[PDB]
Amino acid sequence: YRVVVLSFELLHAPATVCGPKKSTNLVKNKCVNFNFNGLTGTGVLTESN
Amino acid sequence: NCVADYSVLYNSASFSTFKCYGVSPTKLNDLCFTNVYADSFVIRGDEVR
Amino acid sequence: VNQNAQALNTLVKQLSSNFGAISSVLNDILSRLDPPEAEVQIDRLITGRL
């Protein structure tokens, strides 16, 4: 019985391997469900200094 | 540093064992990870457990 | 003032605790696990946070 174990590392760092998906446009100053580099959430985004 | 398509594995219907821990197997295409250093071997069936 | 600030600061920091769950972030559990398994992690967060 041929066996492969796939151990996935989910840490606080940039991702190399990613699932097939389509990157969309960026909206600013409006309440949005967002996904940056796997980080998912809901809120409004503002330009930061 | 490569695109991981987990539907090719999950929906192939050749693998007698699909056991995912900490991650659902249908959302592997959705999460991005830092790395997935995979492993490979050949074992007996009764020891697959 | 100090005691009231400490009480809220402690309440804020408890949100980063796992309470036995795989992750202290509620969105991380929902994005990773299906409802039959995502829920079991969530009651661990709910019990600790409540």
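Just so it is clear, chain B uses Swiss-Prot numbers, and the residues here are 360-408, in order.
Header says: electron microscopy, 2.5 Å.
Note that Cβ sites are derived from N, Cα and C of the backbone, with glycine treated the same way.
According to Swiss-Prot, the protein carries these features:
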VARIANT   B:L368 to I  In strain: Omicron/XBB.1.5, Omicron/EG.5.1
VARIANT   B:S371 to F  In strain: Omicron/BA.2, Omicron/BA.2.12.1, Omicron/BA.2.75, Omicron/BA.4, Omicron/BA.5, Omicron/BQ.1.1, Omicron/XBB.1.5, Omicron/EG.5.1
VARIANT   B:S371 to L  In strain: Omicron/BA.1
VARIANT   B:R408 to S  In strain: Omicron/BA.2, Omicron/BA.2.12.1, Omicron/BA.2.75, Omicron/BA.4, Omicron/BA.5, Omicron/BQ.1.1, Omicron/XBB.1.5, Omicron/EG.5.1
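Comparing B:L368 (variant position) with B:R408 (variant position), their Cα atoms are 20 Å apart once rounded. Spacing of B:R408 (variant position) relative to B:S371 (variant position) is 21 Å (Cα to Cα, whole number). Of all the Cβ atoms in the protein chains shown, 6 others lie within 10 Å of the Cβ of B:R408 (variant position).
The variant positions B:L368, B:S371 differ in how many other CB atoms lie within 10 Å of their CB, and the one with the most is B:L368.
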